[PDB]
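Here's the structure we're looking at; comments come further down.
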Amino acid sequence: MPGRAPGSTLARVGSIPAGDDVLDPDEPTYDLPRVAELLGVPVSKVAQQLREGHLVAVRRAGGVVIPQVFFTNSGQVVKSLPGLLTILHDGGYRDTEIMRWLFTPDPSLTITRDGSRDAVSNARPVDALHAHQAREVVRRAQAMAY
């Protein structure tokens, strides 16, 4: 049928919440001053990234942190990461939910560990995206929402 969809622009911007820390506190994390340090930008620009749906932050004990793993080994944001956020944002998934599936090692996932050559069955999808095996993560994101 002739029926165009008025969904030309996806809503990839909104208010991204910060709530329950999914990663364990011993896992490497970034903090607002540290990200400001990393990108060479003010804290306010870091907050803008968060407002633009480029990055996600969670709260541990009271402090707001951003997992190291959201940034590549080059200290850059993963290109398709705001992309996953786009689909999950449209699906109405909160910060805690995003990291939920993302930090859960999947038994049916067998990927090579980032930095390594070897394959790990039942690994965290984070290593997949960090090693540009992101498509499986995008798939998992899609399956999680739509």
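Each Cβ is built from the backbone N, Cα and C atoms, and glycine gets one as well.
Quick look at what Swiss-Prot annotates:
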- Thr9 to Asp or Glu: Abolishes DNA-binding activity (MUTAGEN)
- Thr9 to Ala: Lack of phosphorylation. Retains DNA-binding activity (MUTAGEN)
Checklist outcome for this item: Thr9 (mutagenesis position) -> DSSP, reduced to three states, gives coil
Checklist entry - How many neighbouring Cβ atoms, not counting its own, are there within 10 Å of the Cβ of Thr9 (mutagenesis position)? => result 7
